[PDB]
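J.: Please read through the structure below; I'll follow up with questions.
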2 protein chains.
Amino acid sequence: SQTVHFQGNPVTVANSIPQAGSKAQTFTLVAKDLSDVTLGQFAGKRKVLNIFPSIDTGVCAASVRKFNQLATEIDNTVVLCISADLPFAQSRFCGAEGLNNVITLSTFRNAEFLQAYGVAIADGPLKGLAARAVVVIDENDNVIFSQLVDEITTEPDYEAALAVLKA
Amino acid sequence: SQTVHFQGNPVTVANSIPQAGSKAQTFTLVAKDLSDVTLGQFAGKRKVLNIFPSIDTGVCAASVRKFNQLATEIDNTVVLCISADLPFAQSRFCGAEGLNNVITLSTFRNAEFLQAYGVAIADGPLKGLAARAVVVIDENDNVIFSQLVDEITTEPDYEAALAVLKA
């Protein structure tokens, strides 16, 4: 298990986020129309897993859409914005509005994803939600960047994620 | 299991909804402030479990709030509006705001509730959501009325539920 912070308060997160070098575990998640989406449907693309406690917070942080946009301007890239919010709530996401190759996916019937990817919050009020995390997977499903964000309310190292994506 | 319908197509619902005469099982669900709420916190009251596939559908039918208000106009009655939506989304529900004794509760980290109460959609695109159902529990924690609604988009027999609460 890992420890992150919320309002600078400590939060346990299950297992261990995948490390660069490792093979990405397969998953199934749910799209905004309630269809099932698997990692294998993105075979040969680079994938960013952009993992949030919620994407239904009522505030549109500029940094979210900025990264999503920069990431998908790189050829052969898809960004998967993942959270425990139901598809009904994710459907009006702003970070994905107006951007191709940015897809929202929900964990509501696939809780095993959050365990497998080391991002399941295990205690406190946010128990059951995902930690803030970014995971970059290459064309052959190898992890090439991961970060479990130390303060859930602050930005990931987008610059570092983008550098791996290009390189 | 049980079979209901969604826009006329058959939908499997796990186990069996508790029938009139059944003992109400304890449960824990999550409130709007991410706190845990248990059945035992309503000791001494009659409780109506008003169970929805989602309360964040973008459409608020007037029948929903009407029932909630009529029910809570009966002395010693609380209405628990229960769904898989996260607490973040349950703020867009039209049927609880401004009505005392009408409370929204989420199943998102208590999936066992939907199993124990025979309301877990087991197949189809709605898998993982609750079926539409009403369960009335009395002061002895006995179930005195229940209905697993045949067509998930249509109203329960609110008249029958209200009658059981009066008598």
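Chain B is numbered as in Swiss-Prot; shown residues: 2-168, in order.
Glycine too: its Cβ is placed from the backbone N, Cα and C atoms.
Copied straight from Swiss-Prot:
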- B:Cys61: active site, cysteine sulfenic acid (-SOH) intermediate (ACT_SITE)
- B:19-168: domain 'Thioredoxin' (DOMAIN)
- B:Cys61 to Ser: Abolishes catalytic activity (MUTAGEN)
- B:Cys82 to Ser: Reduces catalytic activity by 28% (MUTAGEN)
- B:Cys95 to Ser: Reduces catalytic activity by 80% (MUTAGEN)
J.: Measuring Cα to Cα, how many angstrom lie between B:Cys61 (mutagenesis position) and B:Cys82 (mutagenesis position)?
T.: 14
J.: Write out the long-range same-chain contacts of B:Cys82 (mutagenesis position), meaning residues 6 or more apart in sequence whose Cβ is under 8 Å from its Cβ.
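T.: In sequence order, the residues whose Cβ lies under 8 Å from that of B:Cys82 (mutagenesis position) (at least 6 apart) are B:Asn51, B:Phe53, B:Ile56, B:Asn69, B:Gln91, B:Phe94, B:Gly96, B:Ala97, B:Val103, B:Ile104, B:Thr105, B:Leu106.
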J.: If you draw a 10 Å sphere on the Cβ of B:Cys61 (mutagenesis position), how many other Cβ atoms land inside?
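T.: 13, counting other Cβ atoms within 10 Å of B:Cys61 (mutagenesis position).
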J.: Over all shown protein chains, what is the count of other CB atoms within 10 A of the CB belonging to B:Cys95 (mutagenesis position)?
T.: 13
